[PDB]
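First comes the structure, then the notes that go with it.
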Protein chains: 2
Amino acid sequence: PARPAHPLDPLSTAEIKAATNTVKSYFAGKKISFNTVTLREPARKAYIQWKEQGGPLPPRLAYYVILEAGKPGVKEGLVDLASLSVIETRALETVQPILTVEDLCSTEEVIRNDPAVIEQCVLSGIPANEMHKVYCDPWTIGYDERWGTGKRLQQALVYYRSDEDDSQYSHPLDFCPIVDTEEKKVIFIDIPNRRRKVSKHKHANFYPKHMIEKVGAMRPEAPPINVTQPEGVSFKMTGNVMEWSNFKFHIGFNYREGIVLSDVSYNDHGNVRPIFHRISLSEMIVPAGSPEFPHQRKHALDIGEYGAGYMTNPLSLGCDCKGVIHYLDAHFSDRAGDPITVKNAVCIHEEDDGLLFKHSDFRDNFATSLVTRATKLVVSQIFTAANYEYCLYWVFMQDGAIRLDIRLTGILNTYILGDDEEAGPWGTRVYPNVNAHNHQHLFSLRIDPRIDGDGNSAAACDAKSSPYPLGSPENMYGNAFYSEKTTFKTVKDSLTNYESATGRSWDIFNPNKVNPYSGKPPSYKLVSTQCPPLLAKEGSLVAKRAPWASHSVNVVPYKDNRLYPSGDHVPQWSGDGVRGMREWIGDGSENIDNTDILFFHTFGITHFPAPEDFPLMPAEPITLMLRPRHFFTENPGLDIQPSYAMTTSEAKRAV
Amino acid sequence: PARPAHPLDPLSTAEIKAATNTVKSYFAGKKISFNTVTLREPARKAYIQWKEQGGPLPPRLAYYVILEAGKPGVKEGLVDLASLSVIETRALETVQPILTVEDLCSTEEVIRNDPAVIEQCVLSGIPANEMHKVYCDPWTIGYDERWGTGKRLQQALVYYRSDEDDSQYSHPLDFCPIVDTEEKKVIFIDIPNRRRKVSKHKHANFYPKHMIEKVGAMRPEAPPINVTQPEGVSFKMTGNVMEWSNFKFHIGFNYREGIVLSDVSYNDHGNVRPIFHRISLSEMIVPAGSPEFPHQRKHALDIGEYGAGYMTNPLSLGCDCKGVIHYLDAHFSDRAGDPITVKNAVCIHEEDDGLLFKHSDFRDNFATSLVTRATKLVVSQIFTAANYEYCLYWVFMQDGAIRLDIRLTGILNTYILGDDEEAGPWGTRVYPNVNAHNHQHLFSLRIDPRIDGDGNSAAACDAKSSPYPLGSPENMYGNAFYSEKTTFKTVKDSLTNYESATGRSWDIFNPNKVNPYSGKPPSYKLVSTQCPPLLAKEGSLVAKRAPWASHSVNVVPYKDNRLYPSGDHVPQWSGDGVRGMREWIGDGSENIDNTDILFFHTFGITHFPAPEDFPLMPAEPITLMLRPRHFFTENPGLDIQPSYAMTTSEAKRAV
Ligand SMILES: [Cu+2]
Ligand SMILES: [Cu+2]
């Protein structure tokens, strides 16, 4: 297969095929299926050597995960593309892999044709001859102590559509089928003691035709707002490499994390300074809050159990991205080992972002004034996880900051509610017979920093009143306050939470350098405020399977391939065992001061559904920012042409 | 004078003149000057009666504040415009009023010509013949126990420009002159024990000509991004009344609070439902963190001591607002009693705001999909407070939410730093010989709610784990969590702070109504996270003068004219006494449950300066949101034409 331009480029359709052919041969005569075929990124050290020390081009490797009929668990390994050969392989019989769209799509037809499920539909008020009106979102079983990882299992959240164009979510059924993914048979059905038959109300729909019938008619089309860039865009791409407003970075993508930003640097007037080696979302967990059975099984780790890549929406059609867009496609392997493509998986573009900065002199009534508008570069993707959509926006700014914006939209995870049943404290009745359970949306931002070079550290920064009292010579008027910096020496020290009491922020800095003006080390500060405490209790399924979610910040030593905090194979893992973040933390004694570190940030929101969220919910925003603090010696955007600028002398001169 | 269209319209230039003429007559033969001439808004009850009960048009009143030469303090009163007569008047001899641009502009020339100040400049390294190069930002003295309110005083933060086009902030002087505003003489100069002469370095400038000399040259002009609305805008204004996407409200404006949004309602498919009666910023306080003398005097309450109206920038020229803009002008009175106008004080426009909502069905690979873009309505203003600029954005959204965005920009408040002096823990050395002190920016959002009608209440909402333990029948897997609602019965109960531990939010609801689906009362939830604790200690000047800043939330009974939390006349008030918020709180026993209430929210940021903030700082964002929760029975924006929408049947039908 042909080598890619960049060592970090995703595998090409050709590499994917080359890889699967190679694997198929190695397992000649075996009935195998492909779960994952993806780039095994080069070692950090080797990449940097290649990039800045004229070192050799790293070997082009493919990581694969396959299933073999009649064999428990999975088999994984590495394929060396240059020599078309398996160079590493092993079997993991007590593990279950990520669920692909193929894995998911087959489940619905099998429950529709299962006698037991059918009987349950009839009991629920649905004629056995109308099973084609029964639907289901096939989820991982998450984890169920009755089966462990002994069988690859899915749990089906069953719904009903009276018409194929309805939004099924207003009509959930009360039971839950457990399906053997690689046997295609229902092995058990969780049935509640309290039975609730199908809602007899009409579906809560949202397409225009439905709206016209529900309310009067649609609103008149609104006067258009057109955005044009007649002279082109200011950013430049060379393959997957981006260059914009002094930023230079590589836009990668994979089945699991979706967008992966690597080798990020800023051109400080000729001095090209590294910022991050790699940054992305490494895991998620959406824990529901009803303690009732079998709702404990609702705490999807979407990234690790489905993949933000595999689930990504093709962005072109929807008009998801406005303006002069540049797209990237994604390529994966299918069960058969053939490359599959999702067109326009990532969308890139720049847009106006308000004021960058402004200042006027009151002396001549603001005649003396300078105003510079801000423009941002946005690398985006949007993925669907059954009922919900996650809109991801990586944003680069002209003040050197990098921001991650997320918008939650889509549809509420709903369960059935009896006519006189109280949605209790665990959920909300958002429509007759519909219970939308409380749940949190937590994300794990993985940052591999290289702040102004190698050798980094992290610290918590808390605002505090001077400890001296009001009236003391040291704090006569009691207004004194400072920022207390606690730099993490050991892993244990980094396990910290956001604290509103100190308006806490965290710094990722380079202790080996010093800002010539402030005398502080150069840094990027994490300013993140939407940091929910993990509500599920210690020892809970949720807490055990997502060890990283317990703290807002987790800093561990760097090691090649420390990507996924809940383990490499998340589905059906009980949470017991030393793996993922639990393994990286170890006894918490390892050094993380002035070395190669990994910074995992947990953030997100706690969602208590309200009717406004139904039947389709308005976007809910989440954001975090990484700001350069003491990184530059002055505002880095002053050499950007102002939108307006009048000097005091010019103001005078102007009559 | 001619009556305005709307009872809430600001006084017209004609009304202002009519008012001052009337006042001048009442005080015939007296040497008086005008400090404030502004609308005295009609009583809440009368306005509502006029608006919805066919009641009489309220009397058109003007509130005034004047100074009389040789008389201590001020005189204030009300003028009935219809009968051109003073209907209420009184003298406040122990109070000092807001400082107008006129009040401020004269100070600089008086320090330049003061022998003592000159001597100090010479001592500081500035030839007495170069006083024209000496400048100063005239601040309120804030409060100084040496003079109280006995004399109207200003404190001058002295700076030096080697050229009139420089940004003086890189060159502060070490001393501080105290000036008698209404005597135009320096009465004292605070001189430090440690003397620091003028920085001999070059000014840290930021205009293009300066940048070309500092770095290579400016960056090339970037390819334009043009925004056009060929068919006009979707919003409609009738005078100061706005109608947009079902929202209807009145855009008011005054010298102090700047923009004032009133009589806000949402047209819920024919049912016009009130939301807020009035919402605005009622006060601010920017407390600095150096305990050293005379820096305690730096804690400007900008809104009450200068006025977000009086300080507002004319928005046209700067290209501050992009797109098809609609402007409003502001009118005030000058010292002489003559109307003054600031053109384009408020700018209004609508723009794209990303996705409103989206959802695709994985069953046909997202062929089945609906996407609706969001557009927002923005009412904005930008004001300059000496060195800093505050960019205010009131934003209305298509999901029924209202958001307040603020962007801090402008220049750091700087003081001189000795060559070998440590900016200590109280500030940052952002440039040679420049110390930018730590400080917080706190705002007081005043909300007079009328959530779906009259009779409102407020409550804190905290997310919590079920109190039942892991393994109990009630919480077998320990994932249970709910939202604990503590509704405030008494004023005392409302004094609460944001708490990250419970991801706290506050609800303003109508206990007299119930959402037919959720069974909860209709409400607007305050989702605000940038809520710094007040760092200045209890009993401190800061804490005493800004009683409202101690808590994130303060809810008091409504009373006509309870607008300004730090009192009507803020400058030089010691903070002792029962007035403002301290008065409204009283013994904290008054009822605030299901009645007419006022909700004051304290929010903002804590700023620890970094070199990136100098010599001009990049915009720093602050935001808070009011979301309808249980207000509607379903997503209110579903009748907006989707940007794209394919039904499942249409997807099939499409080959
Ligand atoms: Cu949610
Ligand atoms: Cu600041």
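By the numbers in Swiss-Prot, the shown part of chain B spans 18-672.
Each residue, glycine too, has its Cβ placed from N, Cα and C.
The active site, proton acceptor feature in Swiss-Prot is assigned to B:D319. DSSP assigns B:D319 (mutagenesis position) to a helical segment in the three-state reduction. Sequence-distant contacts (6 or more apart, same chain, Cβ under 8 Å) of B:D319 (mutagenesis position) comprise B:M301, B:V303, B:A325, B:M328, B:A402, B:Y407.
Same-chain residues at least 6 positions away in sequence with a Cβ under 8 Å from that of B:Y405 (active site, schiff-base intermediate with substrate) are, in sequence order, B:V303, B:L425, B:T426, B:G427, B:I428, B:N430. Taken residue by residue with DSSP, B:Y405 (active site, schiff-base intermediate with substrate) is part of a strand. Marked as active site, schiff-base intermediate with substrate by Swiss-Prot on the basis of experimental evidence: B:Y405.
Within 10 Å of the C-beta of B:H624 (Cu cation binding site) there are 24 other C-beta atoms, taking all protein chains into account. As annotated by Swiss-Prot, Cu cation binding site applies to B:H456, B:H458, B:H624.
Other C-beta atoms found within 10 angstroms of the C-beta of B:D465 (Mn(2+) binding site) number 19, with every protein chain shown included. For B:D465, B:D613, B:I614, the entry in Swiss-Prot reads Mn(2+) binding site.
Swiss-Prot gives this note for the published mutagenesis B:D319 to E: Strongly reduced activity.
The annotation that Swiss-Prot gives for the mutagenesis experiment B:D319 to N reads: Loss of activity.
Taking Cβ-Cβ distances under 8 Å and a sequence separation of 6 or more, the neighbours of B:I614 (Mn(2+) binding site) in its chain are B:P466, B:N473, B:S474, B:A475, B:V572, B:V573, B:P574, B:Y575. B:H624 are the recorded positions among B:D319, B:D465, B:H624 whose C-beta comes within less than 6 Å of an atom of ligand 2, given in sequence order. According to DSSP, B:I614 (Mn(2+) binding site) sits within a strand segment. In the three-state DSSP classification, B:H458 (Cu cation binding site) falls within a strand.
B:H456 (Cu cation binding site) is 29 Å away from B:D465 (Mn(2+) binding site) when you measure Cα to Cα.
Surrounding the centroid of the Cβ atoms of B:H456, B:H458, B:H624, where the record places Cu cation, the chain contributes additional residues within 8 Å, namely B:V303, B:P304, B:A305, B:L425, B:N455, B:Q457, B:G621, B:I622, B:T623. Taking Cβ-Cβ distances under 8 Å and a sequence gap of 6 or more within the same chain, the neighbours of B:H458 (Cu cation binding site) are B:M301, B:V303, B:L425, B:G621, B:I622, B:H624, B:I639. Note: the CA-CA distance between B:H456 (Cu cation binding site) and B:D613 (Mn(2+) binding site) rounds to 35 Å. For the binding-site residues B:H456, B:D613, the greatest number of Cβ atoms within 10 Å around a candidate Cβ is found at B:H456. Same-chain residues with CB within 8 A of the center of the B:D465, B:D613, B:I614 CB atoms, the Mn(2+) site residues themselves not counted, are B:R61, B:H294, B:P466, B:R467, B:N473, B:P574, B:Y575, B:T612, B:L615, B:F616.
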